[PDB]
Amino acid sequence: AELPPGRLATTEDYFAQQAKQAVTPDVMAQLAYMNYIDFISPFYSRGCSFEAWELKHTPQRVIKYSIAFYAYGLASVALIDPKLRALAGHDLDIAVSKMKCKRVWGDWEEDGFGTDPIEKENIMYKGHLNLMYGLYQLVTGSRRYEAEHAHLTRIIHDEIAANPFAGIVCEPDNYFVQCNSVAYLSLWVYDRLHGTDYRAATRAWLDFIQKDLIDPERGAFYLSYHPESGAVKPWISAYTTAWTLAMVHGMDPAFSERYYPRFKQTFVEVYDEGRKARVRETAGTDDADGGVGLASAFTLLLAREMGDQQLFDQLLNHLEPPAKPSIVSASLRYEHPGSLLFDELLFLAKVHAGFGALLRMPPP
Amino acid sequence: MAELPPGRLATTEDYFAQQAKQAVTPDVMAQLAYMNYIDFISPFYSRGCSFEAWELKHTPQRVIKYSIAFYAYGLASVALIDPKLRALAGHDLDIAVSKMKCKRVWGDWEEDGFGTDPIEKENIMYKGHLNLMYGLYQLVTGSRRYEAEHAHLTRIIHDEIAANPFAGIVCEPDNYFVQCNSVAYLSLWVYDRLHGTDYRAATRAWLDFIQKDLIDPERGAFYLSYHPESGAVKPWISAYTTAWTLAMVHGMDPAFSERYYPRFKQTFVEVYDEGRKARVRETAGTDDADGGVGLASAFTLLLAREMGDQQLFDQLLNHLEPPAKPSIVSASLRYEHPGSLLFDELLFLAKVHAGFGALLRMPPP
Amino acid sequence: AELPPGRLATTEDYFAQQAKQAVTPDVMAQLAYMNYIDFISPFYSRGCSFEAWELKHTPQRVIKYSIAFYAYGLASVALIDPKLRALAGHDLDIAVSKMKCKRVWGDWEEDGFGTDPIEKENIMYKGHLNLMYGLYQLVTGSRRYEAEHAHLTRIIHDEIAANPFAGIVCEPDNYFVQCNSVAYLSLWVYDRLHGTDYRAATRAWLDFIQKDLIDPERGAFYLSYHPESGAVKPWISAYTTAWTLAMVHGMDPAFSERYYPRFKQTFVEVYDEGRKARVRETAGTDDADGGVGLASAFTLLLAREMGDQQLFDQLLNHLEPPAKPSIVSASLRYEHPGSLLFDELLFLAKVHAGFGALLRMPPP
Amino acid sequence: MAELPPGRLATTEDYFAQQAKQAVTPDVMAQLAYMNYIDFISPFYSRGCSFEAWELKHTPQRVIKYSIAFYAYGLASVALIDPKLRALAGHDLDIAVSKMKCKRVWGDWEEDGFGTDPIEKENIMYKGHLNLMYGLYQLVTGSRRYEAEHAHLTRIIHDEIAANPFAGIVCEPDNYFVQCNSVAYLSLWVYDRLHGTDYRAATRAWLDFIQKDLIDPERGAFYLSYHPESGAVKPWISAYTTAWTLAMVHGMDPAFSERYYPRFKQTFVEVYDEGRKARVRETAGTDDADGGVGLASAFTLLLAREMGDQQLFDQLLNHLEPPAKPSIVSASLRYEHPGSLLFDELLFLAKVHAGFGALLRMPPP
Amino acid sequence: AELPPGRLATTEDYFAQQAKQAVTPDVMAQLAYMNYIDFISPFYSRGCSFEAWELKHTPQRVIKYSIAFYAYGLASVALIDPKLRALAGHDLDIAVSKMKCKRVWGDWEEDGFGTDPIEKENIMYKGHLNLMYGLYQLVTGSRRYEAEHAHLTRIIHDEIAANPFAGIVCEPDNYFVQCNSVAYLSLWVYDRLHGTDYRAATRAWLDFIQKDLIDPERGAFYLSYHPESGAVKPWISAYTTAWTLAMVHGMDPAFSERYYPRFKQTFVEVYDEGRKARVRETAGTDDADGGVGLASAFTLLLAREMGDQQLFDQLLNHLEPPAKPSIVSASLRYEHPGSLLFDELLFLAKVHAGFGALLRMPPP
């Protein structure tokens, strides 16, 4: 109802986009940032050109995440406004094209892990890619990437079936729940499109991650698991948990519903007389947004996914005003982005229709 | 028309009278000196694949092709203005073509992953400018030095237009830009003038096409781009896109540009400083001038010239030139604060531009 | 005990970790620095990636020492707290993996000494590697590296047997007692694991180093020995001595016990009314921490090994407060590390359970 | 002539009297110490393909050939001035020729895409200076060390002049410069002096050719360049081009330069500071001095010397030297603030220069 | 015997080292600079590693001179203190090893003169190398390099016999008397060790350099001679003369005794009430230390060679105090070295026992 200080649109306005069949003017300005300027906008062309990311100082290892989060937001744009669905589809085609460039996945080879980023392991990369293939096809109805999608889904399914633990590692011997969450969601999306049952593996996964990987009282996942030693790194992680619960809510909403109030009690600090909120990254600290610095931004996405308007408003009042948004020539820019992936994650949270709603996207 | 405005080098009346006087203004001559004078570092020092002039101005690689082409367009009008500079213009156009073919210029096509050959398909911004340049070189000089290449490229363009389900050719795969097409189509008109052929016949279907989803008739403005694989049109209108397109189209179908020009002005042009100045908004729904690539005002200067709109030309040049702080040192022009990319190139072109139709009708040497 | 100014935990608390079966909170915060943040933490993955060391400006030639000192501390963490044994094992797996990357050992080739860093000489590198292979296996029970450990132990043993002096050189014609000390301890660890007697060569080594290499009155080793000429560089070195006596105390405690009081009288300056201590690197100077700048930090390790709580306290009061530790988001950082290898050596000294206790580590 | 002006090292009378006294001035000697003294970093330390001296002065690569050549030309006059320095001069010329052949010097030809061989065709600025240097080396020394190469290069030059439809040879393809040709032609005169041949006969047709569209005979000034493919001449007159050209031509056809010299002065030379100083505008239609490559005043100093114009020499050197803040430290000369490229080279050359005709007539060793 | 301001030891103390069989403490601190710190000290190892020189910004072309001058000093340390003889030998072994690295001699190839630095010409490089081979063997008694020494001596002898002028050039056509003086001394040393008569060539050389290459009234050599033109660069050079007279004094003491007083009159300025002296590099100037900047430092060496304590004292008072020596952790450093090769040449002059005394060094 009331526009908070430094905000571009109300929480109510974000949540009402889909009912209005229109994105807010600031979301439109973000899409302009994404698409407008020749050569340097991130969605200018399908080529293996990364000038947009160079200009933002994106570290190489983060590029795959930036593209994927953009793609996730774009899928919701398509659902919100039928008149932007073709644009969204176009941008998703670009996203998938760029994602396959060696500048994006080549860390796998440079780090010594292999020359092929798909064949085994590396689930953060190939999970996102497989989700993107599916969202592109849900938005557009095009089979342009279906051959590849059929292949990658099967690699994923086969690697899950072959592993003694439920899921797939990233680097060899590094297991992350948040990266697996994306891979499993990608199976749901393939099943929606094809009528298959690759998603049947999800139960065993949800059982596995609720053992040593979770503190069920705190509603929080541990940082990682390492199959060769059986070790779990003994610190709970807010950003890990927020991202994971958000994606799991589209598969097993009960799971996320169970842990969500505990997660909030463990990590979320409300401040400024109830107007704002910020998220501690681990236990035993008062500091917010430690570690990779993304706890509050992923919690914004979680709040959106769970329909928690009050927490969404508090978090965006913490994140957005200090970053000093402006809209210049109808395009959005932030003078002081507070983290990596800033515009990407604020975009995604502003539009996000729910993973379950994306799974149910009506045909074009 | 005839009082010299603050910070200006010559009056708008003087620019518009160059052809009648058969002489360029002294500042245009000073720009030609910047272009030609100093060993090794002037842009038109030699035909080699050397780009020191552009290194010194910090031209981004992707922009070089545009810089060369806009110089070439201006040089063709110099040839028409002053017969005594026609040979110099021909010389510079020979260099422009030579440099345009260097891999430093076109090599982004390969680096981006689109192909090793920049002519064979797509890439119409590059090859459209190249083809127009081949034609202008030959109109100016009467030389057939590049005719074999011109005959080949013209036919690749024509064939690609015939094979496409939409009217025209893409740049990057799946990126269609009306402005880049406008240059390719004009190149056909120039080939026809020189050869007596009818490649220009394809222009009608193109003008029909762009007046569908690609134009907003209320605003006399083209949308940013079209993307054939999805059928998407990026839903923002673009001033610099429009200005450039209407300017080139006015040499092919003057009525088309005349139809849209008053709308285009109302949509994008802000007159300010009590009527003395004007600046151009790049898109709708903003008060800001010169957003995006930052070239709206400079391409509108070209359009104003093409349309004979002396008042708007004067207003725009009053906005653009004085803050850039021109000076002429040793009879050569420099700007202390160029306001955009392609600044000296576009202010040169607008000052000399005789009209695309007049260039098509250039008398033989 | 009282917490001294600028300190994170008391000396009593460090010395009590093993009895409490728990690391202090600041040691845990160091382990979080080591393990927490994606890509940039030193123990993020097994890959040949060194971002953590790039961020700290570690000179190439120091990387091998950094890894090894971390590994030595990790072995003690395994002994302190059974619940961190799996984590420690995991980190040691990473340490061994990284230690084998050419970024770590490649100076050997770049300097012109050979393309293979194991086959001969180069005992600083291969001695640490061999000790690490053993510690990994004591901590984990895993044979992952046993084939390599068997091979390397035999190269070391053979090279010792073939040399006319007791031990092995680093660069050709450069003999250092500290580097040899690590190699010899590696034989003791191999013997613990396998039931062999490679450690029998230790007696002749201890006899040899007590000739021209030691000033027995000062309880101090000379800098180096150079077999081709028979020269010994005629300056005594505190860091050399402190490291060597520390490792030797796990093999022949009497040897170190004999020299330790003399070493202290030779090099250690107590100051600030008995609260602090700092160590001179050589004789004939009043300056502390000359040379490689590690005399006080290695003496901290020695004091821990010898059970000298008062000197430990004094040295840590000199070293830690000016480096301005803080714990941010439950992870330790120093604003002003006073030397190379700073966080590594303060970690190691805080947790070190004694080289003899590591040799005796009970099975998992 | 004989009061020492402010900031000067020696009087004009003293420079002009060197040859009559058989002794260089102390500042010239200090320059020769700069050139020869310090291990590794002096420019004439050794024959090797090392360029530290030029690295320390920030000489651009493309300028190195010119620096070596101008040193060589000054060294030839040193040999004539003082017999007791003739052997040193010869030694330095041996080094100059050696260095001139190093790829760091001529490699721009290949990097710019014009060929792997810098001698075979075109590239007359390089190979003209090289050919003149071979000749001066041999006049100074009597040595045939480079005679086989000199006979070859002289013939390549002669053949290329005979095969061209215009009189002379280009630098980069299609770039004709009169100053670069003047050096090539003078090289033929030197070869003829040494061998008794008549390659210099081609000079008459050259002097006729450069007096057509390449000259403004009323202003006594040459245009910047000629471009044989188009026939264009770049329409700006150039002071440095003219001063250099007239200086070299005065050793071949003294009447040619005597004709144009007063006109050249009126066109370009500004006397200032109550008659004590002079500075040279690079082109017409400006008040600015030393624009362009920044060498008009320094080449005019050389011309004044060649023409025996002591007053103008004095005025120019009063403009050039004092602000550059010479000092002599440990009997070696340095400038704190050289005012242009090639500064110490051109001031050296102008201080010693005995006249190109006199170099042609150098007595045997 | 009074210690002058800013000096580390008295002139009397330097000159008395050999009688006391001990180096002064500051010379010992220089030897610590040279030998102490891992990796970065110049005499750390025999490898082709040049960190020490990188840290002092030594130009590539100067490295060969630095190593040689260190080696010359080291030979006198051997003679001063029998207890440092083994160390000196060790360092000389390193010096020879380094001298052979392409980083040291590779300018010869980069300049276009050839791929082999000893086959012909290049007498500055190969003269120093040959002298070094001989000093190494005098100090140590070792034949480690004898095969190479026998070959190089014979290449030098053959080249002298084949030339129409007495000696050998450096770069083609560049003849320097100082570079020849080192080659000729190398033949004396070979003869001492082997009983041969390669030194018989010396007489014709001493005759030759006293023609157009010397101004006998001024006691000064010209800069260089250029056989192809017969030119002599017409400026006399103090550093050239000082270095040449110093080495010749070990072969024909009368030659240097003849010219020495003239050399001083020509180039040496006594100042500061007789306390200091500084050397002009050429005639017709008042400025000191022009050109390569080494006139005063090579005159320091000459004064030492000639036994001229007063001039030695005066020069060292000019050179050392402004360079602001300090000894930190028993190792010497200069804050403001006044020239290239500064620590090397002050080291050499402080220890130098006389070239004739080095030729007469007793066996180990």
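To match Swiss-Prot, the residue numbers of chain A are left as they are there, and the shown ones run 27-390.
Method reported for this entry: X-ray crystallography, 1.8 Å.
Every residue, even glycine, has its Cβ placed from backbone N, Cα and C.
Listed in Swiss-Prot for this protein:
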MUTAGEN   A:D64 to A  Dramatic decrease in beta-myrcene hydration, linalool dehydration and geraniol isomerization
ACT_SITE  A:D64  active site, proton donor/acceptor
MUTAGEN   A:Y70 to F  Retains 22% of wild-type activity for the geraniol-myrcene conversion, but only 0.5% of wild-type activity for the dehydration of linalool to myrcene. Dramatic decrease in beta-myrcene hydration and geraniol isomerization
MUTAGEN   A:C74 to S  Loss of activity
MUTAGEN   A:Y91 to F  Significant decrease in activity for beta-myrcene hydration, dehydration of linalool and geraniol isomerization
MUTAGEN   A:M150 to A  Decreases activity for beta-myrcene hydration, dehydration of linalool and geraniol isomerization. Retains 2% of wild-type activity for the geraniol-myrcene conversion
MUTAGEN   A:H154 to Y  Loss of activity
BINDING   A:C196  (2E)-geraniol binding site
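Taking the features listed in Swiss-Prot, we show where each one sits on the structure.
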residue	record	Cβ contacts under 8 Å, 6 or more apart
A:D64	mutagenesis position	A:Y70
A:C74	mutagenesis position	A:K124, A:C127, A:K128, A:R129
A:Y91	mutagenesis position	A:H154, A:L367, A:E370
A:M150	mutagenesis position	A:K90, A:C196, A:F202, A:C205, A:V208
Local backbone state of A:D64 (mutagenesis position), from DSSP in three classes: coil
Count of other CB atoms lying within 10 Å of the CB belonging to A:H154 (mutagenesis position): 24
Around the Cβ of A:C196 ((2E)-geraniol binding site), the count of other Cβ atoms that are within 10 Å: 23
A:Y91 (mutagenesis position): secondary structure state under DSSP, collapsed to three categories: helix
Of all listed recorded positions, namely A:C74, A:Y91, A:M150, A:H154, A:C196, those lying near chain B with CB under 8 A: A:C74
Cβ neighbour count (within 10 Å, all chains shown) around A:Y70 (mutagenesis position): 20
